[PDB]
Each structure stands twice: as structure tokens, then as C-alpha cells.
Amino acid sequence: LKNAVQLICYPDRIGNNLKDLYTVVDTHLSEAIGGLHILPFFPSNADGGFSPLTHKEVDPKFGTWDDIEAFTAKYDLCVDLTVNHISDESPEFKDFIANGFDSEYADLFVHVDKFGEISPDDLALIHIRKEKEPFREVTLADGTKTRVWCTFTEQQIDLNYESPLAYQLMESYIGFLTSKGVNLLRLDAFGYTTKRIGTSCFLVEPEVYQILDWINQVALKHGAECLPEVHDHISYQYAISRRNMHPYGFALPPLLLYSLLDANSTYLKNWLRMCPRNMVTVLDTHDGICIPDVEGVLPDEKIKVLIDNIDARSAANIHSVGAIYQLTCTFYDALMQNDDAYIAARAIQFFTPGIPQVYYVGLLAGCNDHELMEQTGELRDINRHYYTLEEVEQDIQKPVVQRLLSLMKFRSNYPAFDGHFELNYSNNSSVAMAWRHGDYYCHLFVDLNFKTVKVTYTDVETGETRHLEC
Ligand SMILES: [Li+]
């Protein structure tokens, strides 16, 4: 897998289709990116393809499989394996309803009547997305009432991992996708899949790791890399690094938001000393910033400083089990549209060990739009605005976006990152990150209280060290 800036993007949000994205990606980002994580295409009733009827298909409006294949041929390809759940509209679920209890698929779906009568203590013990019980009374064709357990939307149905049919549905999905050339696959919400009474049912030790390893092994024979995603204390991300499945850099976005807010480099630098390896490093993402990803990394005093100095166009936060659970804003509006601060943030991300991943609304320095969110009624939709290609053109004609593009291209192009990372000494208000591969060497220095981003690099054609201000 190549060490170049990637791109998380939608099949339909930019352009009218996947090919339209290909036209723009070839026209620009051809030299800047080298990878592509495309949010799901396959037909879904809920969560933007997070609940597909099947991974074995591509929705027609978004595009055709061959267009996805063309992306696979040119760049790296990452797509979502919703290992936790499948659609109710999905045929295997439909067959189970038609056959009622007597279906091969039904054994694969989890049933809550199997657990006996759950205690109130055991009930409260469960890790909760929303404040209704994670259950689903199904209307069978038989005219009978049964209960399946699902974590997210009712249309999504959780598939338990005590039936090997779960692992086998997985393996067929992985087979199709890795054949289509997907370099990497992200295991969506892996922790939720383990379920036990008297247990949180999220990230349960060590079965969740065992389930992850089996999926990873099938992918490795497949040749597709695994990027399981979890929103929990970084220690779980470190465990994923030990597994060799790639960890996510969920801690760095709020860490950098604080560090830029207060002009404070200390916690960022400790994290850099000890960050997990094989990480893929985000700033702006298609979800919000689920705060528990920064806890421990940033003190509660500083998380409170950040959350307060947020409250002001800027973030909106919805919390179910916490005073703040998540905050939804475009990263640009998180930094109050200050483009020097945003450039420093992207540079720091790129010098962070791991594979940097820029988001589309981030790449076009997009400001959040309330109106798309209001019609949807979805929070995260302020970070998921639709782009037309001429909107694209005029937005890449912005100075901040062109600076960003210069930055993205250099990080993918430069030899030194392929070497070792050495973080340098600096004061508590600035940061110094260096890469040294062989003769090649590059060096990011950011002043956080002035937002100045100076990179010194050695270029073989010159044969001499050179200094530029990205
Ligand atoms: Li690996």
C-alpha cells in the first residue's frame, strides 16, 4: 500500500456519479492523492450506504462497478465492510422473514429472546447509541412476533457472530470486493458485533479481537488491508496496531483544535512520541468528532477549554450519555475559517506517522451548510454538502485550497517520509517534526501562536537543502 495522501469522498456527493469524481480526480489531485476511500455505493435504506442490502452490488445512480475498477487501477481503493449489520430489505433478512424461524439466514441474525430475561442491571450495562433499547420486534410473514437485536437504525439489522454464517457472509463480501481490486477495507463498527448479557456488548475482550483477526486473515489472503474503526479510548486503537489492522487517528483532530486554539504544543508532542503505528490519520471526516477519542490524550481541563472556546458558522454538539458526546462542524469552520491555521493543521497531519487522509469538504475548504442539514434533519450533514463540478473548479481556485494542494502533492511525492520519523525538541508553543529517508530529508516547523508553517527539504536535483513556506 502506497504512502500518499488519500481521499475520503462520496460516490454521489461530488459530481452526478463516480465517473464524475474520476474526471475531477484526474483533472486535479492526480499528483496530490494516491488513494481513495469511497463511502459506500451499494443500495442502502439508511446511513448513506452504511446499511446496504448487499455489498455484492453498486447502486446504479452512483455509478457502475467498472468505474470503481478504473479508480482501483489508477489509485488505491478503500471501501466499507459493514461487518456489524446488514439491511432488513437485504434478501438474507427477507428470506429469514419469509421462512420465519426456519431460515439459514435467521441463525445468522441475532435474536434477543435467546438471552432469557435480562436484568435491569444487565440492561443498563449495555453500551447505548440512542436512548431506546437496541431491540427490534419483527413482523414475520408467519404472522408471528419475534425479536432481533440491532444497534443503529431499525432498517440496519445486527448479525451476531456466533453463527459462522456471519463470518461466511463476510468472506463472500470480502471476496467480491478484493476481486474488484479494493486495496483496503474499513471494518465499520466492529466493537458492537460482540454481544453478551452482563457485558457492555461493545469491544468485549478478547472475542472482538478474535473476530477482527479472522476477517483480517481472509482479507490478507484476499490482499485487501483492514482498517477497523472504533470510537473509544485510544488504547483500543493501539490494540488494532498490535493486530496489524490499521488504527485510526481519531485523537489528532481535537488535539490539534486545542493546540491551535491555545497555541500549546505539549500534548500534541507527547502523543507524537507515543502514537500508534500503522495509523491512518484524519482531520476532517464524514462523521463528527466523537470526544472520547481524545480523552487521556488531552486532559479534561483542556477538553473543557476546547469545548467552551468552541461555543460561539461553528460547531453544533449533540450528547446522549455525556455533557458533550460529539460536535459536528466542517474543520475549516472549526478553525474559524482561518486558513493559515488550517494549513498548519494539514501540515502537522501529514508529518504525523501514518497515511494521511483528506476529506472532500476539507479539500475544497468548504464551510458547513445548515440548509442541507435542516432538510435532512441530520446533524453530520453540515459536513456532507453536495458539490457541482463548476463549484469544484471555482473552489480549487481559492488560495487556501491551492496551498493545501501544493502541500498534499509534496507529502506524497517526497522520499523522506518512506524513511523514519524523528520528532525534534521545541518549545510549548511550536512543534518540529522531521522525516529522514536515506539522503532525502524534510522538516515541518509550525509556530502555533502565529500559525506559520515552514518546511525545509533536501532535493536531489538541487543536491542542496531548500526552505519553503507551505
Ligand atoms: Li500491516
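The residue numbers of chain A are those assigned by Swiss-Prot, with the residues present covering 3-314, 323-480 sequentially.
Determined by X-ray crystallography, 2.8 Å, according to the entry header.
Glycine is treated like the rest: Cβ placed from N, Cα and C.
Taken verbatim from Swiss-Prot:
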| type | residues | note |
| --- | --- | --- |
| ACT_SITE | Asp190 | active site, nucleophile |
| ACT_SITE | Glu231 | active site, proton donor |
| BINDING | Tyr194, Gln336 | substrate binding site |
| MUTAGEN | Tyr194 to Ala | 2.7% of wild-type catalytic activity |
| MUTAGEN | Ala333 to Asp | 0.3% of wild-type catalytic activity. Does not gain activity on sucrose |
| MUTAGEN | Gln336 to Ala | 2.6% of wild-type catalytic activity |
Flanking Cα pair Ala314 / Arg323, between which 8 residues have no modelled coordinates, distance in Å: 9
Conformational class of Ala333 (mutagenesis position) under the three-state DSSP mapping: coil
Nearest recorded site to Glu231 (active site, proton donor) by CA-CA distance, among recorded positions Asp190, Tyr194, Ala333: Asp190
Between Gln336 (mutagenesis position) and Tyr194 (mutagenesis position), the C-alpha gap once rounded to whole angstrom: 18
Cα distance (Å, whole number) from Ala333 (mutagenesis position) to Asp190 (active site, nucleophile): 26
Secondary structure of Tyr194 (mutagenesis position) (DSSP, helix/strand/coil): helix
Alpha-carbon distance [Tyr194 (mutagenesis position); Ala333 (mutagenesis position)] in Å: 23
Packing count at the residue listed as 'active site, proton donor' (other Cβ atoms within 10 Å of its Cβ): 21
Cβ-Cβ distance under 8 Å to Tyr194 (mutagenesis position), same chain, at least six residues away: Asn86, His87, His129, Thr153, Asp160, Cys203, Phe204
Recorded positions compared (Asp190, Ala333, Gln336) - the one with the fewest other Cβ atoms within 10 Å: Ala333
Assigned conformation of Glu231 (active site, proton donor) - DSSP reduced to three states: coil
